[PDB]
Amino acid sequence: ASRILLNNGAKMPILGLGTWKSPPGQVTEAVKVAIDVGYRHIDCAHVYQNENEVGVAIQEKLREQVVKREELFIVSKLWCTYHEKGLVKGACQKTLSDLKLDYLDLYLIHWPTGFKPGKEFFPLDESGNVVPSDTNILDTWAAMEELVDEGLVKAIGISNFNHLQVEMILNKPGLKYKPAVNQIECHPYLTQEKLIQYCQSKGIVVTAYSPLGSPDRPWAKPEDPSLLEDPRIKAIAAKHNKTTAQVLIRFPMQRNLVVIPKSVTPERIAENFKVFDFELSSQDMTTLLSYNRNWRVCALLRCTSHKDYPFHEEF
Ligand SMILES: NC(=O)c1ccc[n+]([C@@H]2O[C@H](COP(=O)([O-])OP(=O)(O)OC[C@H]3O[C@@H](n4cnc5c(N)ncnc54)[C@H](OP(=O)(O)O)[C@@H]3O)[C@@H](O)[C@H]2O)c1
Ligand SMILES: O=C(O)COc1cc(Cl)ccc1C(=O)NCc1cccc([N+](=O)[O-])c1
């Protein structure tokens, strides 16, 4: 089945296209080709600074009569410098304008950490520390809830929240909307069993980001582990006559996760969608889970002193 049921009654496609690090000069074509081969979910963010170009592709294909708006599932995220309640509507409306949409299917708090408001995405002090903002998760959640009630977004959720941070929202007195989705890093080297169990048991859908290990992340070190080149995964791939990427994408799909692999390469965009024609075996699944090393692609040393840094907790 291609889509998963959210707590708002809407269905979310389990395979989406990632757009972090998709250069504006190349992402419009990525999204066109993705829509042509069947993607209907696109994962966006204001901080990715390509939403305009994403919007361009979507409008093009709507105009070509390739897809209908109702068939698309467009996700974006509120960046860290906009957590003040007075700033949230504006941030959401900027993304909508850039994407040339009148609603988002899903709007996420990108990180639980609020940062000093201003133009800079990562404001730092003279010593390199990210400057936090005087904001908190519940007040930010409240402002996300207003976006639903105004019709700008059909569903709201969170990203990079540990289970305790999720619980704070769940336990909020006066909660209007429960989070629909928690989008977290997840792959064979960071398998997230405790947080997936927590979220799924609370009826929160989990989206796996960086499912291929984000080899293009700008802070990569050469000695880091590399999923796509892992010989053991290559071997599981060869056995199914599939590529390593294809296995890495099928893996979260079989854990009842949503997965959002990124590419700007048209052949890989098509390749990455070809994962509904095979099944990983029970052995393949537990083998892949056993490769966990609690290794994160996405974790900022210069945020570790933030009150709301999410990765001090076990999960
Ligand atoms: N919520 C957040 O905090 C958060 C954080 C990180 C990521 N995410 C989202 O998750 C999406 C995916 O994560 P990611 O961008 O970190 O990385 P990823 O999807 O794990 O990997 C992307 C890298 O893999 C390469 N690639 C793609 N398909 C391939 C294939 N079939 N064979 C070989 N190489 C392939 C891409 O190359 P080319 O593009 O050059 O083809 C790119 O360098 C992001 O784009 C973003 O939308 C969300
Ligand atoms: O966040 C993403 O979606 C992908 O990561 C990006 C993307 C861009 Cl465009 C710029 C910077 C980042 C990155 O440093 N994100 C990691 C990060 C951020 C904030 C807090 C934390 N934290 O750990 O508190 C971590």
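For chain A, we keep the numbers from Swiss-Prot: what you see runs 2-316, in order.
Using the three backbone atoms N, Cα and C, a Cβ is placed for every residue, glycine included.
Taken from Swiss-Prot, the feature active site, proton donor covers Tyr49, and the record attributes it to experimental evidence. According to DSSP, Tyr49 (mutagenesis position) sits within a helical segment.
Feature annotation from Swiss-Prot assigns NADP(+) binding site to 10-19, 211-273. Less than 8 angstroms from the CB of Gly10 (NADP(+) binding site) sits no same-chain residue that is six or more residues away.
Residues annotated as substrate binding site in Swiss-Prot: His111. Same-chain residues at least 6 positions away in sequence with a Cβ under 8 Å from that of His111 (mutagenesis position) are, in sequence order, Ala46, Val48, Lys78, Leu79, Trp80, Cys81, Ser160, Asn161.
Every protein chain shown contributes to the tally, and the Cβ of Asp44 (mutagenesis position) ends up with 26 other Cβ atoms within 10 Å. For the mutagenesis of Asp44 to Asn, Swiss-Prot gives this note: Reduced glyceraldehyde oxidoreductase activity. The structure shown keeps the original residue.
Experimental mutagenesis is annotated in Swiss-Prot for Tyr49 to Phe, with the remark: Complete loss of glyceraldehyde oxidoreductase activity.
Recorded in Swiss-Prot as a mutagenesis result, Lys78 to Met carries the remark: Reduced glyceraldehyde oxidoreductase activity. In the three-state DSSP scheme, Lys78 (mutagenesis position) falls into the strand class.
The annotation that Swiss-Prot gives for the mutagenesis experiment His111 to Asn reads: Reduced glyceraldehyde oxidoreductase activity.
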Which recorded positions out of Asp44, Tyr49, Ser211, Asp231, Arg251, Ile261 lie by ligand 1, going by a Cβ under 6 Å?
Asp44, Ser211, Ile261
When the Cα-Cα distance from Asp44 (mutagenesis position) is computed for each of the binding-site residues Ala221, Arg251, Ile261, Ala271, which gives the smallest value?
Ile261
DSSP secondary structure for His111 (mutagenesis position), reduced to helix/strand/coil, please.
coil
Entries of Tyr49, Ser211, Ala221, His241 (recorded positions) sitting next to ligand 2, with Cβ under 6 Å as the cut-off
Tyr49
